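Visitor: Pasting a structure below so you can have a look.
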Amino acid sequence: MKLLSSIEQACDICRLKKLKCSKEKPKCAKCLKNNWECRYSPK
Ligand SMILES: [Cd+2]
Ligand SMILES: [Cd+2]
């Protein structure tokens, strides 16, 4: 019973665009604003 998620929080959309990610959930302010697919969970 230890650890499940990653350890560097930041959605896909912030990767590509090079954006800041307050990390609001599910989608940051970013994706919500542009209707995007905020996925901060790779594979
Ligand atoms: Cd983000
Ligand atoms: Cd996002």
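Every residue, even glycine, has its Cβ placed from backbone N, Cα and C.
The annotation Zn(2+) 1 binding site is assigned in Swiss-Prot to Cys11, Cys14, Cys21, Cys28. Marked as Zn(2+) 2 binding site by Swiss-Prot on the basis of experimental evidence: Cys11, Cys28, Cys31, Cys38. A mutagenesis experiment is reported in Swiss-Prot for this position, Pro26 to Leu, and the note states: Loss of DNA-binding.
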Visitor: Provide the three-state secondary structure of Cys28 (Zn(2+) 1 binding site) computed with DSSP.
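Guide: DSSP assigns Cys28 (Zn(2+) 1 binding site) to coil.
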Visitor: Select the closest residue to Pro26 (mutagenesis position) from the following binding-site residues, measuring between CA atoms: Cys11, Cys14, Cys38.
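Guide: In terms of Cα distance, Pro26 (mutagenesis position) lies closest to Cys38.
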Visitor: Can you list which of the recorded positions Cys11, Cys14, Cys21, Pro26 have their Cβ under 6 Å from some atom of ligand 1?
Guide: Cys11, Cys14, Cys21
Visitor: Do you know which of the recorded positions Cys11, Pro26, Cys28, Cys31 end up with C-beta under 6 Å from ligand 2?
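Guide: Cβ < 6 Å from ligand 2, in sequence order: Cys11, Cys28, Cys31.
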Visitor: In sequence order, which same-chain residues at least six apart have a C-beta under 8 angstroms from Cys31 (Zn(2+) 2 binding site)?
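Guide: Same-chain residues close to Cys31 (Zn(2+) 2 binding site) (Cβ under 8 Å, separated by 6 or more) are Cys11, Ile13, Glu37, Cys38.
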Visitor: In three-state terms from DSSP, label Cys11 (Zn(2+) 1 binding site) for me.
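Guide: It is coil.
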Visitor: Within a 10 Å radius around the Cβ, which one of these binding-site residues has the most neighbouring Cβ atoms: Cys11, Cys14, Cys28, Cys38?
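Guide: Of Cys11, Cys14, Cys28, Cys38, the one with the most crowded Cβ is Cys11.
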